[PDB]
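Colleague: Mind having a look at this structure? Questions to follow.
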Amino acid sequence: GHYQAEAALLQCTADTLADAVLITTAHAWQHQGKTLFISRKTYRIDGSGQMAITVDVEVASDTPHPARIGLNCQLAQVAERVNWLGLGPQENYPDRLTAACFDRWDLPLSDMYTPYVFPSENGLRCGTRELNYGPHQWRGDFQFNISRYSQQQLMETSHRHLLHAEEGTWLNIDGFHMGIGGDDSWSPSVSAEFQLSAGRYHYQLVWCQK
Amino acid sequence: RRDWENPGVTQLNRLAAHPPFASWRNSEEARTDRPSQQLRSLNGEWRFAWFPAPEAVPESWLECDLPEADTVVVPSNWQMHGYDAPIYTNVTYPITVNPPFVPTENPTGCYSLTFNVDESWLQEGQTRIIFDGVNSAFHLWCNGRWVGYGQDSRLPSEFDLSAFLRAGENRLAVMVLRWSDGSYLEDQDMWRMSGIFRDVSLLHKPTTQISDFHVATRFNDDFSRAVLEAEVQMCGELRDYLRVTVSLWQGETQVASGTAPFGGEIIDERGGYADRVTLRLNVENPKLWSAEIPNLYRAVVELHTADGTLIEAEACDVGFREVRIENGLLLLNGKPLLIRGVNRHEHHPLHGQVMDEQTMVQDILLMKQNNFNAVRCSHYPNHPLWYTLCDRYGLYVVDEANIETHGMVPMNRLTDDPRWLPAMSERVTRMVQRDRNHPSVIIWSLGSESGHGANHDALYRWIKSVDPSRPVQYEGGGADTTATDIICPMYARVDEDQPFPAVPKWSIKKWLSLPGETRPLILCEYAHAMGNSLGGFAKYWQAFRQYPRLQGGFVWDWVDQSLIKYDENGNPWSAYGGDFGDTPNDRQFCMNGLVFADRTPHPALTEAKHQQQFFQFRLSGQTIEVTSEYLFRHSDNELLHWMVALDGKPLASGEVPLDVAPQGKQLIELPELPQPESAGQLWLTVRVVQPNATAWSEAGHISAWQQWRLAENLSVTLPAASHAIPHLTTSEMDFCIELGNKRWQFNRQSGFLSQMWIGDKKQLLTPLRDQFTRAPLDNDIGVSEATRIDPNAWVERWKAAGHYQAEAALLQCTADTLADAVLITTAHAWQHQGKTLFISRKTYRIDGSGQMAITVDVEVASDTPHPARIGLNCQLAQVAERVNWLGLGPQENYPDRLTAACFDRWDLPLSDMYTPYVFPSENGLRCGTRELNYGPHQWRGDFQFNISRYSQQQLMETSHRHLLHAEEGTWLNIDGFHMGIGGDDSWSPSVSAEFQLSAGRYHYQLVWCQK
Ligand SMILES: OC[C@@H]1[C@H](O)[C@H](O)[C@@H](O)c2nnnn21
Ligand SMILES: [Mg+2]
Ligand SMILES: [Mg+2]
Ligand code: NA
Ligand code: NA
C-alpha cells in the first residue's frame, strides 16, 4: 500500500524562540490500519531567513523496504539552469555512482531528465551538499532529481513521447534512495547493502533564498 | 662428547617407537582395557636438585642421593616449583641463534628416584623404562651405570633396563638439560619450560614379545562391507609353535577372529618377513566411526603357543572409518567433512605443561558442547591419553610432528639443510609409529612455521608411503606447497587478499580457484581469539558453508596460556610474558584462548558455538525450514523449542520434536500466531534442545538457536498532555531546569549536563560528555609497544591524530522555553594542534512528564582515522546491584561479533557486565539495546552500551586485571555507534570496512527518565 497510503496528522505545533520560530510535526502513513512510515519533523526559521528542516523517519520492519525516504514539492519557478555541489554531471544512483565525480556542476534543466523510452524514476544525482535552482538553495547531504515531470506522470506514462511538461518544476529531495538493480531485469536484483532497511533514518536540510 | 650440541646424535640406546603397550598376560584384561601388572607407574615423589649447567653436577650424584636435593612431584615442570623463570617468547628463540650450539650456562635439572623392583621382573623377560615426555634432552643412569640419551620433548623415550636393575632396591638418575640442539626444532609460541613433565613407567615384556602392530580398515563402495588388516611384528626367538590371534569385539560380542603362524607374504627376491604376520578379518555392516557417533570396536592381539598357552596380549580401540581426498574434497566415509576445529596447547595455569585426565576431559566436553568437532595438536604430539579420549568422545584430530623453527632466518634454514634431515625424521616417524592406530587421527601434520624445505618434501612422501590412510598437511612456505595435500593457510582472510612477496595470504575464496589449483582448503589457524576478539567470525562460517572446497578451519586458540602468580596476601593473579623476569618477552601474546586458563569461557566462545551449529534455519511465511548439517547421525536426540515475544514479553511458545535425516530438511508450520494489539516488535526465537544426557552433555543442553523479526506495529499514540511544565532558571553560570523534585543542571561554560537531582540526591559524579575513543583492545594495539611503535595499528593512528588528547571547545549554548518543555541547544568542537576532529551538535528536551530527550548529531573529519566509537559517557553516583535491558544479550556483544546474541529482556548482576580480560580493554558492550535500566534510571533509543565500576581511562592505564580498583559510582558508556573489534589476526588492522565508522555524519537520539 505504499502507493495508496495517506498521511495522518499526529502532531503539529508552533513555538516562538529567542531568534527563530520552530514548527514541530509528526505524520503516520497507513494502509488498512497498518502503519508503514512515521515522519517526525522540525522546521526552524530564524532571523537570517533560513529554514532548517530535520526529518526522522521510522519504517515498519515487516514492510517491504521503500524505494526512497525524502520530500517532494512542485515549485512554481521554472528556471533555465540547475547548479549543484555533488556527484555528476550525469545521472547517478547509489549502486551506480562510481563513474560520477564530486564537483560544482551547472547544466540546463533538460539535462536533469533522462529520456528513457519507457518513463520511470530518473535523473537522480547523489552525494549532493548544495542545490541551486532559480532563487532557491538547499544545503545538506542528500540525493535529488528535478524535472518538468511528476513521479505520478512518469509512473502513468508508457512512452516518453506522450509525456508533457507540467506547470512549474518538480523537485525530489531524498535523504535516502534504494539502489537500481541490474544483475537482471526479471527478478529482484538490488543487492542488500543498497536496500533501505535500517528502520530508522535521519536527514537534515536547510532551505534559503540567497 | 656433548651430545646436546650435536644434531646427528638425537638418542643413544633408545628402543624402537611403537603404539601403546601394556603387556597384559590375560586376554580378557586386554579386551576390557583393565590396568596391567606389567605396567607400573613411577609417578610420585622424586629427589630433585637444580644446577646452572651440567659441568656443575657433582659426580657423586650418580652413586647416591644429594643432601641438598628437595622432594618434588613427578611429572612437573621445574619452572613451576620456582627453580628458574619460565620464558614466554613467540618468534625470537629463547637462546642465541647459533646452531647446533646452546648456551654454556644451561639450566640443568637433576632427577633421582630410589624404588623397588620385584624378583619376578628380573628372573626372565624384559624390563624397560618409559619417559612419555622430557624437555628438552636427558641422560639416563641406573644404579650408577650409564644407560642412554634421548631428545624430542614430546614423544616417549624408552630404554631397556633389564641388565641394569637388581632385585629389591634400585636408583635412577636422570640429568635433564633445558637447552639442546633439539631446542632449535622446538620454537613453538608458548612458555619455554623443562623437566620430566610426562608420565614415567616400567614395562615388563616377555623375551618373545609383540614388538609392533598396525591396524587398517578397507571398505567397499557403500560401507556395508569391510576388511580389517592387522600386521603383527615380534622380537625374540622365532619358533614353529608360535601363533598370533587377532580378535575383534564389539562390546561383549566377538565379531571376528583370525589365527596364523608367523611368516609374511613374499615381499621381494629375498623372501618375506619371517618375524611378522598379517590377519585379515571380514566384517559385515560395521558400525562406522565418526565425531558424530564414535562407534568403537576392540582389537585383541594374542601372541601364544599352538597348544593354547598365552604368552602376552596387546590391544587398541578400532574405529571403522575411511579418510580420503577426492575431486578436491576431504571425505570421511564418503562424506565431505565440515571442520569446526580449534588449536589446543597443553597448558594448565598451575602445573604448567603437565597434563592430567580431568583437564583433558574438561576440555573435550567444553569443545563438544560448543559445537567443536575437530582439534589440532599445536604444535607437537600430545599426551597419549588425549588420543584415547578423542577416539572415545569423538573429535577429529590433527597429529602434528614436534618441529618448529620460526626463529631462523630464513624460516627454512634448518629444514632445507640435509644435516637436519635426521633430527626431523625421528620427530615425524616416531609420531606415526606411536599414533597410527587411533581412529581420531584423520590427518598427519609435518610441524609448524618452519618454512618449506626439501626435508619436508622427503618426510611428506615418507608418510604417504608408510600410511596412505591419512592425508598429510603442512602450512610452511606458503600453505600450498608440494608438501601438503590440503591448502592450510594461517589467518587467510575471507574476502581480502594479503599479497606478501614469496609467501602470499590470498583470500580463501580466491585461493581455491587459482589456475591449476584443485585441493581442499582448511585453515590450520584462523580467527585469533586474543582478548576481546573473534570479530568477523560469521563471515568465515558463511564462506565455509557456501564453498564446497572451503571445508572449515581450526580456531586459534583454545585456552589462554596465563600462569598463576601470588601477591603479598597469597592472592592468585593471572600472569603473562615478562611477569617472571623473563626477557626478551612477547607480553600478552600467549593468551589467545576462547577460554581462560581455568576454562571459564570468554564471550567469544558463544559466537563460535552459534556459528558452528549443526542445524541451519530459514523462515518463509510462517514455515520454519530446519536443515541438518550432520553427515551420519539422524536428529535422534533433538527437539525444537520456539517462542514469540513482543519487546521481551512472551506471547506464544511451542515444542516440536526434530526428525531430520543427515543433510535433510524438516518443515515446521507455526500455528496461527495471535496478532497482539500494542506497539512494538515481535521476535521469533527457535532453539534446539537435547532432551537426553549424552557422554558429553547434560540433559536439556541447547545445541542451536536463531531469531527473526516478525511483525512490527509502530507506535502512533501521542503521550497524554503533561500536567506540569518545567521551569527554567537562567544564570551567567548555569541553566537550571526544575520539575517536581527533579532538577537538571547544564553548565553554560562547558556545555554539558553537569548534574541531575532527585530530591536532594546527587546523580552524576562526572558530567555527561561525548566520547570518541575506547580503551585499546588487543586487536587495536597489535604488535605495537612503547619502544617499537607500529604507526599502522589502530591505537597508534588514534594516538597520533589526538583522539585521546582532544578537548571539547564550546561553540554554542542556548536555552529556550517552549509551550510544555525547555530546550537546550549545545554545540562542541574537539580539536588537536588546531585540527577540528569532531563536531557535536546536541539538543536536550525536557517536558512536563519529566522525560529528557537528547538528540546527538556528530560530524567527523574525512581525513581523521575513523573513531572507535561515537557516544556519550558519564559517571553515575548510583551503584545498583542489577542491570536490566531490552536488546542483544545476554553475553558481551560487538557489531562484528553479535550474531550469537539474542534480542530479549535481560536481567544480570552488574558484575556480569564487565569482562575480566587479563589484559584489560574496552569490554562488556551490548548491542541493539532499545531500553536500559539501572537503579532509578532508564534510557530508551537504539544504541550500544557498557556499564561497570571501571572507567575507560583506568582500563587503558592498567596492564593486568588484578590491579583494577572499583571506582566511586558507576561508569556508563552509551554509544550511538561502535567500531568493530577485528580478529582475523591480531598483528595488523583487521576491522573489516563495513564496521569502521566512516559515514562522516552520525545521528542518534536518547530518552532519559527516572521511573
Ligand atoms: O598468537 C600468535 C600467533 C601464533 O603464534 C601462531 O602459532 C602463528 O601462526 C603466528 N604468527 N604470528 N602470530 N602467530
Ligand atoms: Mg644432539
Ligand atoms: Mg611460531
Ligand atoms: Na564448505
Ligand atoms: Na600466541
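Chain B is numbered as in Swiss-Prot; the shown residues are, in order, 14-1024.
Method on record in the header is X-ray crystallography, 2.9 Å.
Cβ coordinates are placed from backbone N, Cα and C, and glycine is handled just like the others.
Copying in the features that Swiss-Prot gives for the protein in this structure:
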BINDING   B:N103, B:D202, B:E462, B:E538, B:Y539, B:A540, B:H541, B:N605, B:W1000  substrate binding site
MUTAGEN   B:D202 to E or N  Causes a significant decrease in binding affinity in the absence of monovalent cations or in the presence of potassium ions, but only a moderate decrease in the presence of sodium ions
BINDING   B:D202, B:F602, B:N605  Na(+) binding site
MUTAGEN   B:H358 to D, F, L or N  Less stable to heat than wild-type. Causes significant destabilizations of the first transition state
MUTAGEN   B:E462 to H  Slowly inactivates galactosidase activity by reducing the binding of magnesium. It increases binding specificity
ACT_SITE  B:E462  active site, proton donor
MUTAGEN   B:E538 to Q  10000-fold decrease in the beta-galactosidase activity
MUTAGEN   B:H541 to E, F or N  Poorly reactive with galactosyl substrates. Less stable to heat than wild-type
BINDING   B:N598  Mg(2+) 2 binding site
MUTAGEN   B:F602 to A  Decreases the stability of the loop 794-804
MUTAGEN   B:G795 to A  It forces the apoenzyme to adopt the closed rather than the open conformation. Reduces the binding affinity
MUTAGEN   B:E798 to A or L  The catalytic efficiency is not increased, when the sodium concentration increases
MUTAGEN   B:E798 to D or Q  Small increase of the catalytic efficiency, when the sodium concentration increases
MUTAGEN   B:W1000 to F, G, L or T  Decreases affinity for substrate
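Could you place the listed features in the three-dimensional structure?
Modeller: Sequence-distant contacts of B:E462 (mutagenesis position), defined by Cβ-Cβ distance under 8 angstroms and a gap of at least six in the same chain, are B:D200, B:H392, B:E417, B:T418, B:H419, B:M424, B:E488, B:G489.
Shown in sequence order, B:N103, B:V104, B:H419, B:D599, B:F602, B:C603 are the residues of the chain, 6+ apart in sequence, with a C-beta less than 8 angstroms from the C-beta of B:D202 (mutagenesis position).
According to DSSP, B:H358 (mutagenesis position) sits in a coil region rather than a helix or strand. Neighbour count (other Cβ atoms within 10 Å of the Cβ, all protein chains): 22 for B:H358 (mutagenesis position).
Taken residue by residue with DSSP, B:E462 (mutagenesis position) is part of neither helix nor strand, so it is coil.
Secondary structure at B:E538 (mutagenesis position), taken from DSSP and collapsed to helix, strand or coil, is strand.
Following the DSSP three-state reduction, the secondary structure of B:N598 (Mg(2+) 2 binding site) is coil. In sequence order, B:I100, B:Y101, B:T102, B:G590, B:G591 make up the list of same-chain residues 6 or more apart from B:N598 (Mg(2+) 2 binding site) whose Cβ falls under 8 Å from its Cβ.
The number of other CB atoms found within 10 A of the CB of B:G795 (mutagenesis position), across every protein chain shown, is 22.
In sequence order, B:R600 constitute the residues six or more apart from B:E798 (mutagenesis position) in its chain with CB-CB distances below 8 Å.
Cβ neighbours within 10 Å of B:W1000 (mutagenesis position), excluding its own Cβ and spanning all shown chains: 17.
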Colleague: So which of B:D202, B:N598, B:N605, B:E798, listed as recorded positions, have a Cβ under 6 Å from an atom of ligand 1?
Modeller: B:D202, B:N605
Colleague: Between the Cα atoms of B:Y539 (substrate binding site) and B:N605 (Na(+) binding site), what distance do you get, rounded to the nearest Å?
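Modeller: Cα of B:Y539 (substrate binding site) to Cα of B:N605 (Na(+) binding site) measures 11 Å after rounding.
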Colleague: Are there recorded positions among B:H358, B:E538, B:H541, B:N605, B:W1000 that sit within 10 Å of B:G795 (mutagenesis position), Cα to Cα? If so, list them; otherwise say none.
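Modeller: Qualifying among B:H358, B:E538, B:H541, B:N605, B:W1000: B:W1000.
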Colleague: Please work out which residue of B:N103, B:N605 has the most C-beta neighbours within 10 angstroms of its C-beta, and give that one of the binding-site residues.
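Modeller: The most densely surrounded of these binding-site residues is B:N605.
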Colleague: Taking the Cβ of B:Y539 (substrate binding site) as the centre, how many other Cβ atoms fall within a 10 Å radius?
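Modeller: Neighbour count, Cβ to Cβ under the 10 Å cut-off: 27.
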Colleague: Can you tell me the CA-to-CA distance separating B:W1000 (mutagenesis position) and B:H541 (mutagenesis position), as a whole number of Å?
Modeller: 10
Colleague: How many Å lie between the Cα of B:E538 (mutagenesis position) and the Cα of B:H358 (mutagenesis position)?
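Modeller: Answer for this pair: 13 Å between alpha carbons.
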Colleague: Taking a cut-off of under 6 Å between Cβ and any atom of ligand 3, tell me which of the mutagenesis positions B:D202, B:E462, B:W1000 pass.
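Modeller: Close enough to ligand 3 are B:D202, B:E462.
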Colleague: Does B:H541 (mutagenesis position) have same-chain partners at least 6 apart in sequence with Cβ under 8 Å from its own Cβ, and which are they?
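Modeller: Long-range Cβ contacts: B:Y504, B:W569, B:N605, B:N792, B:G996, B:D997, B:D998, B:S999.
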Colleague: Give me the count of other Cβ atoms within 10 A of the Cβ belonging to B:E538 (mutagenesis position).
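Modeller: Other Cβ atoms within 10 Å of B:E538 (mutagenesis position): 26.
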Colleague: Could you tally the C-beta atoms, other than its own, that fall within 10 angstroms of the C-beta of B:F602 (mutagenesis position)?
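Modeller: Excluding its own Cβ, B:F602 (mutagenesis position) sees 22 Cβ atoms within 10 Å.
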Colleague: List those of the recorded positions B:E462, B:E538, B:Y539, B:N598 whose Cβ lies under 6 Å from any atom of ligand 5, in sequence order, or write none if there are none.
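Modeller: Checking each Cβ against ligand 5, none of them comes under 6 Å.
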Colleague: Using the Cβ center of B:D202, B:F602, B:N605 as the Na(+) site position, which other residues in that chain lie within 8 Å, going by their Cβ?
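Modeller: Near the Na(+) site, the remaining chain residues are B:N103, B:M203, B:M543, B:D570, B:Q574, B:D599, B:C603, B:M604.
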